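Novice: Encoded as structure tokens, here's the structure I'll be asking about.
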Number of protein chains: 2
Amino acid sequence: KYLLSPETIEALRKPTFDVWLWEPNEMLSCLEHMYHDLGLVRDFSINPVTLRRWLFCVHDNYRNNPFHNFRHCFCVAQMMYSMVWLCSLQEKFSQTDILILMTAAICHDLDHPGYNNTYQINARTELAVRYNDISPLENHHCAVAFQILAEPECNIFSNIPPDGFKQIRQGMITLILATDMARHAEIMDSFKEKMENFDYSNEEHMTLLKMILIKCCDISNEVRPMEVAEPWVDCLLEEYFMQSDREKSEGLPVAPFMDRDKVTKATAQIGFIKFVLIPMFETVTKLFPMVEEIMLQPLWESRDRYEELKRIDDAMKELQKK
Amino acid sequence: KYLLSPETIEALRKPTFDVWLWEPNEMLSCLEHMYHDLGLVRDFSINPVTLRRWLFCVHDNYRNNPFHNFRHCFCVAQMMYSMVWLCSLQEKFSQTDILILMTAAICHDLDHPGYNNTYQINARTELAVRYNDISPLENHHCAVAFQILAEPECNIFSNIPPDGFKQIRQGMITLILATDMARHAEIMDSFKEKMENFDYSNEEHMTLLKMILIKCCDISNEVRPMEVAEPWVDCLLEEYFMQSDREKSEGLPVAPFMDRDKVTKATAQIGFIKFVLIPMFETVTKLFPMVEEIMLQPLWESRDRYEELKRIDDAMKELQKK
Ligand SMILES: C[C@@H](Nc1nc2c(cnn2C2CCCC2)c(=O)[nH]1)C(=O)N1CC[C@H](F)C1
Ligand SMILES: C[C@@H](Nc1nc2c(cnn2C2CCCC2)c(=O)[nH]1)C(=O)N1CC[C@H](F)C1
Ligand SMILES: [Mg+2]
Ligand SMILES: [Mg+2]
Ligand SMILES: [Zn+2]
Ligand SMILES: [Zn+2]
């Protein structure tokens, strides 16, 4: 049953929203609500019907991978929606910037194949050869994003003038490309430097803030409730094993964190929560104090839980080895 | 024709080479000779039969556009060859670096359509949407170069280890992407920054020098003798007029420097020589003083010759005025 209850629309605004509850049509409708509710339909004369066909286009072009699937895209877009409200971003950003933040979130892993950059490059694929080993998947995601938008029936921007299309497009590209974890250190070091004296009337500081926001949402699964978050780790590792199978039986290098024999659910997250998630949301909390209690808080609770799980896993491996 | 005379082999080593005398047959055999003579076939275990097939395929993947054709390809690699000897590059650069320089120069405009990046982006071409407005032609040149090299019958790198291939791929990519003239000032400023106190054991200083070197060869046509240089100006304007005419009938922006109402042969070369070519070769001359007499001298004469021809143009216009 598409058509959402008023209870659902309420829940949808917070990062506690149970993303697993809903089937695709309900998620499409949830996303459709977001565009209306943020005033993007109103302020960019988006045809209400074109909006629905666009979300169906997008959905069709996400794949049935275990992790990089349409449900991931909904998580990231819904988490961006939560962040608009939590941080009150309509006070600091234009409606163009919100449109970029939302449309980039929805489009940022379009047609992900289930194998990451390092596979693409080492196997010398169609995509690595096409994009010269430079963020190949991330370029592919934008390419597909705008190939969808070039179809008149899927074009939510059809009544935006050329200058505004040009600005959105640039913005969307900057953000979708920023999702490549290869650049996490570079992007964070850029941001932290700008943060020494932040200025919202500085376009360059704001371009970085948006980059950090989409990144925050992209890797945001562990910010959610333990019940909601925990199943994404199986989805990740299942996808990661799929690749490291292929890498072994093709003789390509294998990343320790994708190695069946090495990684566990617990050791996948301890490091990620501690040295990627926590520091990123720590920096962002300076700019938005309310982030601490809502987002940084479940990250401490997740860190503490996954370190306990490791103590039990490790204790259990003392029984196994011969 | 093919089977090059000892005289042709000697004249091929210098910037004075009459690039117009030779049909595709002979230019290929020349390029081939360059690889044997520079010790690239020897030092990289290149199969000389594969070398011939690669070159035929490269040549096949250049288009019959007025300016950006196989002959332009030949000029850039031939000018690179000249510079190797003039600047004694084998005393400063590794054989791997020479391989990167020659192979990049040959490959740098593969499958160029005859309309520049500004066309691609304003007409929203497959290429522009594919490459996210980011140097769409240059990325595509690289893409075509390594599609070709992925075919085993065209693969001149087939006996190089993977480590070496990765290093060459990366190097060629940097160079080909450096030929986008939109980055000329950025690249020159980055080069000039290092040039304050240059260092050949600094790998980044070298990476820029190689970017400058291919840039020099890419736009070097005015360095060649005045009989050889001048018909290339007609080829250029023919291509640019072909684009400005399309831009006019398609309702797209037109660039003054490409307008067939506004631009003369002389106005097309004066600014370009005085403010792009000359300062670039001036900066190279500091590192290689011998460049002044052999390359900056013909540029000076061409500037003078074209500045005089504008004074003729301008006085003929004053008689026209009624
Ligand atoms: C085992 C892996 N753990 C991990 N990776 C994630 C999450 C979300 N997204 N991702 C990647 C990165 C973006 C796409 C999928 C997450 O909750 N945990 C890790 O530590 N790393 C660190 C390097 C790499 F980012 C994965
Ligand atoms: C009229 C044009 N003149 C010009 N352009 C050239 C030459 C060689 N290569 N090129 C371009 C560089 C990339 C494509 C071919 C040359 O001898 N003269 C100009 O003034 N400009 C201003 C900058 C723009 F690149 C061309
Ligand atoms: Mg991704
Ligand atoms: Mg070019
Ligand atoms: Zn993602
Ligand atoms: Zn060129």
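The numbering of chain B matches Swiss-Prot: 245-566, in order.
Recorded method is X-ray crystallography, 2.6 Å.
Cβ atoms here come from the backbone N, Cα and C positions, even for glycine.
According to Swiss-Prot, the feature active site, proton donor maps to B:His312. Residues or ranges marked as 3',5'-cyclic GMP binding site in Swiss-Prot: B:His312, B:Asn313, B:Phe314, B:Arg315, B:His316, B:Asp353, B:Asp462, B:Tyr484, B:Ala512, B:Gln513. The annotation Zn(2+) binding site is assigned in Swiss-Prot to B:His316, B:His352, B:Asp353, B:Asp462. Annotation source Swiss-Prot lists Mg(2+) binding site at B:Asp353. Record note (Swiss-Prot), mutagenesis B:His312 to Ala: Completely abolishes catalytic activity. The unchanged residue is displayed. Among the mutagenesis experiments that Swiss-Prot reports, B:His356 to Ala is described with the note: Reduces catalytic activity, but has no effect on substrate affinity. One entry in Swiss-Prot concerns the mutagenesis experiment B:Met425 to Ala. Its note says: Induces a 2 fold change in inhibitory sensitivity by BAY-73-9961. Recorded in Swiss-Prot as a mutagenesis result, B:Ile463 to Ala carries the remark: Induces a 6-9 fold change in inhibitory sensitivity by BAY-73-9961. The annotation that Swiss-Prot gives for the mutagenesis experiment B:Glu466 to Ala reads: Decreased affinity and catalytic activity for cGMP and cAMP. Among the sequence features in Swiss-Prot, the mutagenesis site B:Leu480 to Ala is noted as follows: Induces a 6-9 fold change in inhibitory sensitivity by BAY-73-9961. Quoted from Swiss-Prot, the note on the mutagenesis of B:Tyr484 to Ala is: Induces a 6-9 fold change in inhibitory sensitivity by BAY-73-9961. A mutagenesis experiment is reported in Swiss-Prot for this position, B:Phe501 to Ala, and the note states: Induces a 2 fold change in inhibitory sensitivity by BAY-73-9961. Quoted from Swiss-Prot, the note on mutagenesis experiment B:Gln513 to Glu is: 2 fold decreased affinity and catalytic activity for cGMP. 8 fold decreased catalytic activity for cAMP without affecting the affinity for cAMP. Quoted from Swiss-Prot, the note on the mutagenesis of B:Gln513 to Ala is: Induces a dramatic change in inhibitory sensitivity by BAY-73-9961. B:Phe516 to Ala appears in Swiss-Prot as a published mutagenesis result, with the remark: Induces a dramatic change in inhibitory sensitivity by BAY-73-9961.
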Novice: Given the recorded positions B:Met425, B:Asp462, B:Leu480, B:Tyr484, B:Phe501, B:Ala512, tell me which ones have a C-alpha lying within 10 Å of the C-alpha of B:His352 (Zn(2+) binding site).
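Specialist: The recorded positions passing the 10 Å Cα test are B:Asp462.
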Novice: Spatially speaking, which of the mutagenesis positions B:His312, B:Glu466, B:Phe501, B:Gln513, B:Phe516 is closest to B:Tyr484 (mutagenesis position)? Use C-alpha to C-alpha, please.
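Specialist: Minimum Cα distance from B:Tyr484 (mutagenesis position) across B:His312, B:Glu466, B:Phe501, B:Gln513, B:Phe516 lands on B:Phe501.
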Novice: When the Cα of B:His312 (mutagenesis position) is compared with the Cα of each of the binding-site residues B:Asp353, B:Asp462, B:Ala512, which one is closest?
Specialist: B:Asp353
Novice: List the Cα distance (Å, whole number) between B:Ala512 (3',5'-cyclic GMP binding site) and B:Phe501 (mutagenesis position).
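Specialist: Per the Cα atoms, B:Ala512 (3',5'-cyclic GMP binding site) and B:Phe501 (mutagenesis position) stand 7 Å apart.
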Novice: Of B:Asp353, B:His356, B:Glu466, B:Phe501, B:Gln513, B:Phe516, which recorded positions come within 10 Å of B:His316 (3',5'-cyclic GMP binding site), going by C-alpha to C-alpha distance?
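Specialist: Correct set: B:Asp353.
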Novice: Of B:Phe314, B:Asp353, B:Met425, B:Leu480, B:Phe501, B:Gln513, which recorded positions are close to B:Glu466 (mutagenesis position), meaning a Cα within 10 Å of its Cα?
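Specialist: So the list is B:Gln513.
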Novice: Tell me, how many other CB atoms lie within 10 A of the CB of B:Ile463 (mutagenesis position), whichever protein chain they belong to?
Specialist: 18
Novice: Under DSSP, is B:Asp462 (3',5'-cyclic GMP binding site) helix, strand or coil?
Specialist: helix
Novice: Taking every protein chain in this structure into account, which of the mutagenesis positions B:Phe501, B:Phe516 has the most other Cβ atoms within 10 Å of its Cβ?
Specialist: B:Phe516
Novice: Around the Zn(2+) site (B:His316, B:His352, B:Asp353, B:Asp462), what further same-chain residues have their C-beta within 8 angstroms of the site's C-beta centre?
Specialist: B:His312, B:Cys317, B:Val320, B:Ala349, B:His356, B:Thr423
Novice: Please list, in sequence order, those recorded positions from B:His316, B:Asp353, B:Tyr484, B:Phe501, B:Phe516 with the Cβ less than 6 Å from ligand 4.
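Specialist: Result: B:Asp353.
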Novice: Between the recorded positions B:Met425, B:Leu480, B:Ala512, whose Cβ has more other Cβ atoms within 10 Å than any of the rest?
Specialist: B:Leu480
Novice: Nearest to B:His356 (mutagenesis position) in three-dimensional space, by Cα, is which of the recorded positions B:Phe314, B:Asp462, B:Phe501, B:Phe516?
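Specialist: Looking at Cα distances from B:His356 (mutagenesis position), the smallest one goes to B:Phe314.
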Novice: Return the residues near B:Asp462 (3',5'-cyclic GMP binding site), defined as same-chain residues 6+ apart in sequence whose C-beta is under 8 angstroms from its C-beta, sorted by sequence, else 'none'.
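Specialist: Once residues fewer than 6 apart are set aside, B:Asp462 (3',5'-cyclic GMP binding site) is near B:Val320, B:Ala349, B:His352, B:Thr423.
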Novice: Sort out for me which one of B:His352, B:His356 has the most neighbouring CB atoms within 10 A, since those are the recorded positions we care about.
Specialist: B:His352
Novice: For B:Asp353 (Zn(2+) binding site) and B:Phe314 (3',5'-cyclic GMP binding site), determine the Cα separation and express it in whole Å.
Specialist: 9
